[PDB]
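> This is the structure I have questions about; it appears just below.
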Amino acid sequence: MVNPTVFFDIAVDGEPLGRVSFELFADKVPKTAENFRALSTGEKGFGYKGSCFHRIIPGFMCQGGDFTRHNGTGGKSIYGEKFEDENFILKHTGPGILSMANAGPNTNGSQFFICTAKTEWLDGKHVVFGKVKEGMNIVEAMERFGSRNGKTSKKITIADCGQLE
Ligand SMILES: Nc1cncnc1Cl
Ligand SMILES: Nc1cncnc1Cl
């Protein structure tokens, strides 16, 4: 009933930076929220712990979750390699939005992005399923390590992750 909260403990070239927590809109997008939750806890045997934010573009987004190929071309969901676009009820309204990366319709896996700007052109193309709750300052710090082309100047990892409450 209460939307779940998950956390990511971020590191920069292995040095602790801080924690980002997320509210998952399980009330609106339960299937997509459950995937992210489960990958954050690692309860299926695979997930985000130890993965990186491979593409960070200041003024746009931080993308991560590719734990199979480490570069944006991989990832898998708890439902199989890919799963459908659940719905598009929620919109990309500004910094802090959590949304699924994809490679075409109905291609959600594990990759996700955190918006650091309003990205309204993604509405109806990418499934929004959560938002940063605490630690937007940490996101902003991460963002500083990105670049126009998205390559990071230091390696930005999820040192630990899981569920709160
Ligand atoms: N391609 C596919 C097959 N079964 C479930 N979901 C998807 Cl996206
Ligand atoms: N799986 C994947 C492959 N290429 C680009 N984006 C994604 Cl999410």
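Cβ atoms here come from the backbone N, Cα and C positions, even for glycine.
Sharing the features that Swiss-Prot gives for it:
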DOMAIN    7-163  domain 'PPIase cyclophilin-type'
MUTAGEN   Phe113 to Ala  Reduced ability to stimulate MAPK/ERK phosphorylation
MUTAGEN   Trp121 to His  No effect on peptidyl-prolyl cis-trans isomerase activity
MUTAGEN   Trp121 to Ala  200-fold decrease of sensitivity to CsA. Reduced ability to stimulate MAPK/ERK phosphorylation
MUTAGEN   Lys125 to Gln  Acetylation-mimetic mutant; no effect on its interaction with TARDBP
MUTAGEN   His126 to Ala  Loss of peptidyl-prolyl cis-trans isomerase activity and interaction with HCV NS5A. Loss of ability to stimulate MAPK/ERK phosphorylation
> Out of the mutagenesis positions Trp121, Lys125, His126, give me the one sitting nearest to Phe113 (mutagenesis position) by CA distance.
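Given the candidates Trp121, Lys125, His126, the nearest one is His126.
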> Under DSSP, is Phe113 (mutagenesis position) part of a helix or a strand, or is it coil?
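Assignment for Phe113 (mutagenesis position) reads strand.
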> So what sits near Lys125 (mutagenesis position) in its own chain, CB-to-CB under 8 Å and at least six residues off in sequence?
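The list for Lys125 (mutagenesis position) reads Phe88, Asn102, given in order along the sequence.
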> Counting only other Cβ atoms and using a 10 Å cut-off, which of the mutagenesis positions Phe113, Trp121 scores lowest?
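Relative to the other mutagenesis positions in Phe113, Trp121, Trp121 has the fewest Cβ atoms within 10 Å.
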